[PDB]
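Right, one structure below, let's go through it.
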Amino acid sequence: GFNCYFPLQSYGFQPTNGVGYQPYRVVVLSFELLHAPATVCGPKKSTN
Amino acid sequence: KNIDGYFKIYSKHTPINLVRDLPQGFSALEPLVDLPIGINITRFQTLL
């Protein structure tokens, strides 16, 4: 109604909408640290 | 066992010809699984 609105609104994402309105895919990496054994680490640089 | 938040599994498949009880002798058990589960364990159950 007049005071009732749908909580979800849709993007336009037109091909010519221009930078700032064009779709952008975002991947957010969050590093979780706890008092548990470490499982994820950077590569070990193997040399001869 | 669970030490330092690390779950360890050891095994040994020596052939046993005494069906009554475990024969007298010595056999060390090699490690197989070293997964850091991180889930505290206080109970145990077996599948059949």
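Quick note: numbers on chain B are straight from Swiss-Prot, i.e. 195-242, in order.
Header says: electron microscopy, 3.2 Å.
Just so it is clear, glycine is given a Cβ too, placed from its N, Cα and C backbone atoms.
Of all Cβ atoms in the protein chains displayed, 11 besides its own lie within 10 Å of the Cβ of B:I210 (variant position). Variant annotation in Swiss-Prot: B:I210 to V, described as In strain: Omicron/BA.2.75; the structure shown retains the original residue.
There are 5 other Cβ atoms within 10 Å of the Cβ belonging to B:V213 (variant position). Quoting Swiss-Prot on the natural variant B:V213 to G: In strain: Omicron/BA.2, Omicron/BA.2.12.1, Omicron/BA.2.75, Omicron/BA.4, Omicron/BA.5, Omicron/BQ.1.1.
Here Swiss-Prot describes B:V213 to E as a natural variant; the accompanying note says: In strain: Omicron/XBB.1.5, Omicron/EG.5.1.
Under natural variants, Swiss-Prot gives B:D215 to G with this note: In strain: Beta/B.1.351. Reduced to three states, the DSSP call for B:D215 (variant position) is coil. A 10 Å cutoff on Cβ-Cβ distances gives B:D215 (variant position) a total of 7 other Cβ atoms nearby, all chains included.
Quoted from Swiss-Prot, the note on natural variant B:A222 to V is: In strain: 20A.EU1. According to its DSSP assignment, B:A222 (variant position) is coil.
Taking Cβ-Cβ distances under 8 Å and a sequence gap of 6 or more within the same chain, the neighbours of B:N234 (mutagenesis position) are B:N196. Here Swiss-Prot describes B:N234 to Q as a published mutagenesis experiment; the accompanying note says: Increased resistance to neutralizing antibodies.
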Quiz prompt | Separation of alpha carbons, B:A222 (variant position) and B:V213 (variant position) (Å) | solution = 20
Practice problem: May I ask for the distance between B:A222 (variant position) and B:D215 (variant position), taken between their Cα atoms and rounded to an integer number of Å? | Solution: 18
